[PDB]
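Chemist: Have a look at this one before I ask anything.
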There are 2 protein chains.
Amino acid sequence: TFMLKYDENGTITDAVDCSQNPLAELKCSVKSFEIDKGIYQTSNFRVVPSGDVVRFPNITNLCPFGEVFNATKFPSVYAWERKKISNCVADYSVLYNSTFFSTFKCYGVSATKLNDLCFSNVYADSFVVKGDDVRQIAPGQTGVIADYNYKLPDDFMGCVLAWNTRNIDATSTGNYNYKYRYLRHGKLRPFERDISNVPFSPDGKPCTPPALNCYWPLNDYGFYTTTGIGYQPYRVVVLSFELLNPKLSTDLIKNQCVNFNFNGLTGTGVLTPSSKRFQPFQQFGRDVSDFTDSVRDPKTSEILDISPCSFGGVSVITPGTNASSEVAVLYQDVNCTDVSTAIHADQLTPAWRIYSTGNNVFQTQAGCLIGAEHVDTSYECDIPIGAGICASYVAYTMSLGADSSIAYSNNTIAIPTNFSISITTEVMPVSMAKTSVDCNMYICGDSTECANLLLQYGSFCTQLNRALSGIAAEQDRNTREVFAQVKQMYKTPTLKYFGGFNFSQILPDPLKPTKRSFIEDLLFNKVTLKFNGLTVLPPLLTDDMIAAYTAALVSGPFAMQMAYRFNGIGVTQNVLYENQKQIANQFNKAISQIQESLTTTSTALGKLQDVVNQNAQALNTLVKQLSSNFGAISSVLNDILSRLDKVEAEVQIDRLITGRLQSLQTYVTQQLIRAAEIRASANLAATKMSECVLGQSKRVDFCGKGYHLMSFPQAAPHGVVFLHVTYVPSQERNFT
Amino acid sequence: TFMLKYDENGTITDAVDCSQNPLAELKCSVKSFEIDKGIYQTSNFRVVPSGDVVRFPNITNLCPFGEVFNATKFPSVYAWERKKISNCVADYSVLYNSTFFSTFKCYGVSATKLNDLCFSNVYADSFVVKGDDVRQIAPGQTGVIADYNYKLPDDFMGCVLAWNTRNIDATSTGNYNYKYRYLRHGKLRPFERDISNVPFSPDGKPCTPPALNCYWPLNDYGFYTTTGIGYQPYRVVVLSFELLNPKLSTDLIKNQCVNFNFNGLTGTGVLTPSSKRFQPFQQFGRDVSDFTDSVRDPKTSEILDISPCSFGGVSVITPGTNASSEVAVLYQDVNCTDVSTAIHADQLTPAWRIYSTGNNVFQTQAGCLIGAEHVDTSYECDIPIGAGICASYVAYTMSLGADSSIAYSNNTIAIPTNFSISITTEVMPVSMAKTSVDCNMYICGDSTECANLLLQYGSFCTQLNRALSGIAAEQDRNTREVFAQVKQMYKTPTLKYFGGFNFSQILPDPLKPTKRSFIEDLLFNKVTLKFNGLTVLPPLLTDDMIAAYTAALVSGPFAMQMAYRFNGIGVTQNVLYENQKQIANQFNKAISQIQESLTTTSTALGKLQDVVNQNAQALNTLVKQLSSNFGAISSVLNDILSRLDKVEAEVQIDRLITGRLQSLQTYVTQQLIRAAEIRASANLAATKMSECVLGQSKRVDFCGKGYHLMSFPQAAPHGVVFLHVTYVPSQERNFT
């Protein structure tokens, strides 16, 4: 089926069934009309079957089973005789469709086919034994039949078939012909034939009875009509299957993946005649690793080569919200775009079948692009696809440097005198969702017998709480180290225009009912989105507690300080009585543009918005991984706890626990990596929130968009926003 | 049971059984009286069952099975007739408690209940076939009954019941009434009824017999008294179970989690009447995902809402060694502390049942705290619990900034002239336990047949040695890079008072029998704590080899050098002939306080003590994860290798291998992360042991407790200790 949109006024609202549109597949993949900018979703792709090729323009013979099964006499079990069959029709189900066989056993991979036409080189074993002796012919048996007379291999492939003939092999006085060895020096080799007769002695000395510790190895078989079936003689037939090293028409096509069928292989691969070797003559089939693609023909032994049609596909897009679904597809790795056109001739729908086709096929290095084709010069890269190709409009199809030049060397310089001051930002994630799971509440929640099937796989299970709790200790340990490094929590000032320009909207202010720092709340409004033991622990530090730490940092003589900071970047006393109106004018006309940078959807918080999505995609996967099982009875054991007995529940629950436990085990290890990752980003910012002590340049990053001369910190949900300034000289230059 | 303390003089010594005290649970969790400072152990918590609610103030009828089972005639198998039953009592075990049915089959989830009272809408199928035809009614059958006459679904839920009546349906001449279809164009749909009769032709042409390739599709049934049971007619009844879309008293409580029971759900959740929707009328039950909490009443269809009582609990503590067990508990997320008080009214012991209760319940944001309640102003944070609350005495219940103020802007400065010099430390881990496991020795140790059940799951198994060995290569690669960067291993000096102050106890000295650097051995005494293939490889570099590297580094004109280092921090020639007595007096009175910092239990090596515990908790988990199995025969296969045959051992060993392998597989991936983590801490220290070249400030960390002016390295087991100094101006200031 598909999925839909229940509005929770209880309403069957609008929804999309996909596969009427490959655009709709992307909505069918993740979620509804909410759309990327305009980014991907890697989906699946295949190639549709057509056509068959088979073997054997050679054989014209079946074999006479009836001269074996409907025969007269069978040989001994101690002296067993094998019969060879070549060039026969393996129509054994006709021999199965009878009541001729009481016992019908097949071992290993011979208990698999039971109806299926294959090919081998059959050998047949035959003997006659008594009643209960039938089960003694198997891998791992006892009794002098198995121990001293006849024994299968322990990895043997064959079918054993048997019946009873009281009518012939049983006489009233006893068919005393066949014998059994009950005194033999040792066990049997697999398929060992014993036609010799030597009288036995337990010390191994060859001697002759009647004597003490010198006796006979062979006695006869009582085959009576007037006895029960355990003493009655049973005629046994054992088959064998050695390989060749159901009609047909071979008819090579070339033309192909997408079916082929000899024995030993069902070829889903291209045909090419082709090359190379012929010799072995263990021929053919050898690959790295076991991907059999050297094939002989049955008639011409022609060196056929198999290669599949096994490729993927990802869709590029624009934002479908603010652009009108200018959707193109990138077939991933089927580089023969003609073969992609051979899937789009009509062409039997390979494989994302929908009602949208195109005629603007562009082949690239990364497979082939379908939807547009525009060799161009303009358009700096937006949506990269690989191989130096991007997507802008749609269109694209190139990449840019890009791009300037310069004068050469001379005997002159670059003086430049007039300058500018920027303000620029950066965001740094510092904390994940400080989360926790209860092990015993995800695993079955409430069943006692689930817990009874839980106390003995090794109670690590608290480890999945314990190793997860080590995150939660180290999570808020980061926020301490990035923040709690002040010497004394100084108070805010009462003069917002502290000498230089202002502290408007980055100023812990009086009223100002909220905190503190209006631009914090310009950041704090930038977010998106207890049954199953699944919680999120609250962090240690709260947001106003965070904003208290940020507030004293803004304090840091303030014009004399910033001038002294400028002298570190290479100016003097003269840039004090020069600039102080223009500096604030350079300041105040810049910081308001931050207040008009955001909110314009802010366009750059995707660092932070990824982080909450790094958990929201994770946990919502885990809840979806709950109710999909395998164990193949249901998906919620609350039924099957009440359904089965305690005989077969533990068959199914222990299957069900393994799917739940391993997925949970997958989550913790998936969780720990980003815990290790963001801590590395924390220690990046932990250093970087020291420049932010004034605190001049590193050199030369932080930000690296000019020199430094100071910077300002802010706050953010699960993150830290900086405010880097600099000097930046303009031109002129005007120099020799 | 519990666990104890065997003193290894062979003595049954003192031990603790837990659950007489929630304090004792923490000792019952990890280990004995050894106690944290005073930190947690996250344990489990539940809510105790009480009360039941059930369905149906409606039905008053069972159904007449006896007019179906004890009836006269059954319809055909090619023309099968279904009978509908509504409003009956599903008392099928009474029909099971009989000898009326020879065959008793149930399929899918219908072979589960077999005694259990549930509800459905039963349909009944009935026919009469011959002897061996009973097994042909199943998912995946052959024969013209299954292929051409009647077929179940392959996912069907129902019970099939049958018997024999030679007394009625068998006559001496033959009950030739019912027929069988043996010539039909194609297979069957599931539950397809075939009441038509058209004579057959293999080319599909409608024609009329007697003609070549034009015959009849239906022949009769020989039902003889004078024949065997394989030809005798068997009467068959097939049941069906379609849903509704054992007595009772409904009696809504509201009041609740902690049991509820309709059909299709066993509600372990709160009751609230409540809201919202009514429409569908696929009603009710729909959640994200399948957490069914929309319920109708059987009478009033009232929109009941289910929410569980599923919460955890962690205990706070003081050090029980040096404080007198001032123990409080934090119930994790049951934020309704009244509901926690409703578990502590008396109240049927939910769920960590012990003999210790309290009456000082404080609700917080992180659930509810029980044990103390103290709204306060003092006490900077010690033991954080989250939501800005900590624990000191016990008590607590607040958080601090904390906390100062400052003067405002002016036309003055801060001159400060007198200064100080600190010494401060930091520790950096550089190496784990360089460990190794043998794969084949953890997995069964010594069994040949375990190895026979090991050679074919894909012999990665050396990979668990190989990927683990890649740690051990990269482990001691770190210690080279952090240390082996000297140009020439210079020798130690003979004058310990090398100009400035001294090198007392950080001085590779003559006698000094050990090395080198007395304060190394003040650090080296700060540690705590071959059957199962489980080793720890020795490191490359030894401790005296490490101390040799540290020794030449202390060398580094020495007063003129440290003065020139001071001039980098912003002083001149004048702070040479000013201070040289006071500097050593500032030096020597500070370094002895390091020699009185440690040992005071040293209070700060918990970085390094964690690292050995990061392995000691890991490996001791792994050894405990050995002897707890699941596979549910034993925990050591040395028994079951000698117990079973090679028929059922591979049933159990392959279950047993999977638990052992996956836990081992868990360990390596758990091991690799801290290998990646400490290497990041190594590259931190690898840079940081270059300042330590003199080697002035970064700026401004290393340490960041002042400027830099130099620093000293030391050595530590699996770690590196630094000695950062600085300048620090006092006051006065005294400036305008």
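Here chain A follows Swiss-Prot for its numbers: 261-505, 513-660, 675-810, 836-862, 879-1058, in order, are the residues you see.
We read in the header that electron microscopy, 4.3 Å was used to get this structure.
The backbone N, Cα and C atoms fix where each Cβ goes, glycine too.
What Swiss-Prot records for this protein is below:
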type    : residues        : note
MUTAGEN : A:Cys323 to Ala : No effect on human ACE2 binding in vitro
MUTAGEN : A:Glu452 to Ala : 90% loss of human ACE2 binding in vitro
MUTAGEN : A:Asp454 to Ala : Complete loss of human ACE2 binding in vitro
MUTAGEN : A:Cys467 to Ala : Complete loss of human ACE2 binding in vitro
VARIANT : A:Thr261 to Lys : In strain: Isolate SZ3
VARIANT : A:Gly311 to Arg : In strain: Isolate GD01 and Isolate BJ02
VARIANT : A:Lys344 to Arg : In strain: Isolate GD01, Isolate GD03 and Isolate SZ3; no effect on affinity with either human or palm civet ACE2
VARIANT : A:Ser577 to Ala : In strain: Isolate Tor2 and Isolate Shanghai QXC1
VARIANT : A:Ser607 to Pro : In strain: Isolate SZ3
VARIANT : A:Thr608 to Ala : In strain: Isolate Shanghai QXC1
VARIANT : A:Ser701 to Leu : In strain: Isolate SZ3
VARIANT : A:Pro794 to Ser : In strain: Isolate GD01
Chemist: Can you name the residues of this chain that are 6 or more positions from A:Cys323 (mutagenesis position) yet have a C-beta less than 8 Å from its C-beta?
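Modeler: Long-range Cβ contacts: A:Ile345, A:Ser346, A:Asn347, A:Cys348, A:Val349, A:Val382.
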Chemist: Among the recorded positions listed here (A:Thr261, A:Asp454, A:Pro794), which has the Cα closest to the Cα of A:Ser577 (variant position)?
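Modeler: Nearest by Cα distance to A:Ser577 (variant position): A:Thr261.
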Chemist: For A:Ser577 (variant position), which DSSP three-state class applies?
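Modeler: For A:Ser577 (variant position) - judged by DSSP and reduced to three states - the answer is coil.
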Chemist: Tell me, by DSSP, whether A:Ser607 (variant position) is helix, strand or coil?
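Modeler: The residue in question, A:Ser607 (variant position), is helix (DSSP, three-state).
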Chemist: Cβ neighbours within 10 Å, counted over all protein chains: which one of the variant positions A:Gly311, A:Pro794 has the most?
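Modeler: For the variant positions A:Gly311, A:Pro794, the Cβ with the most other Cβ atoms within 10 Å is A:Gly311.
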Chemist: Could you tell me which of these variant positions, A:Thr261, A:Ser577, A:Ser607, A:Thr608, has the greatest number of Cβ atoms within 10 Å of its own Cβ?
Modeler: A:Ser607
Chemist: Measuring Cα to Cα, how many angstrom lie between A:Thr261 (variant position) and A:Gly311 (variant position)?
Modeler: 30
Chemist: How big is the Cα-to-Cα gap, in Å, between A:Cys467 (mutagenesis position) and A:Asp454 (mutagenesis position)?
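Modeler: Here the two Cα atoms lie 19 Å apart.
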Chemist: On a C-alpha basis, identify the one among A:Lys344, A:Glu452, A:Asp454, A:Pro794 that is nearest to A:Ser701 (variant position); the candidates are the recorded positions.
Modeler: A:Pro794
Chemist: Quick check on the recorded positions A:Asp454, A:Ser701: which one has the highest count of other Cβ atoms within 10 Å of its Cβ?
Modeler: A:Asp454
Chemist: Report the same-chain neighbours of A:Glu452 (mutagenesis position): residues 6+ apart in sequence with Cβ closer than 8 Å to its Cβ, ordered by sequence.
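Modeler: The list for A:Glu452 (mutagenesis position) reads A:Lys411, given in order along the sequence.
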Chemist: In angstrom units, rounded to an integer, how far apart are the Cα atoms of A:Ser607 (variant position) and A:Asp454 (mutagenesis position)?
Modeler: 65
Chemist: Which one of these recorded positions has the most other Cβ atoms within 10 Å of its own Cβ: A:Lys344, A:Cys467?
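Modeler: Counting every other Cβ within 10 Å of each candidate, the maximum falls on A:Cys467.
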Chemist: Using DSSP reduced to three states, classify A:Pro794 (variant position) as helix, strand or coil.
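Modeler: DSSP call for A:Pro794 (variant position): coil, neither helix nor strand.
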Chemist: Just give me the nearest neighbour of A:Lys344 (variant position) among the recorded positions A:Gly311, A:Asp454, A:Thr608, A:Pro794, Cα to Cα.
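Modeler: Checked the recorded positions A:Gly311, A:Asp454, A:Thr608, A:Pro794; minimum Cα distance to A:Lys344 (variant position) goes to A:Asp454.
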Chemist: Reduce the DSSP letter at A:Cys467 (mutagenesis position) to three states and note it down.
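Modeler: In three-state terms, A:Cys467 (mutagenesis position) counts as coil.
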Chemist: Measuring Cα to Cα, how many Å separate A:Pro794 (variant position) from A:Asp454 (mutagenesis position)?
Modeler: 103
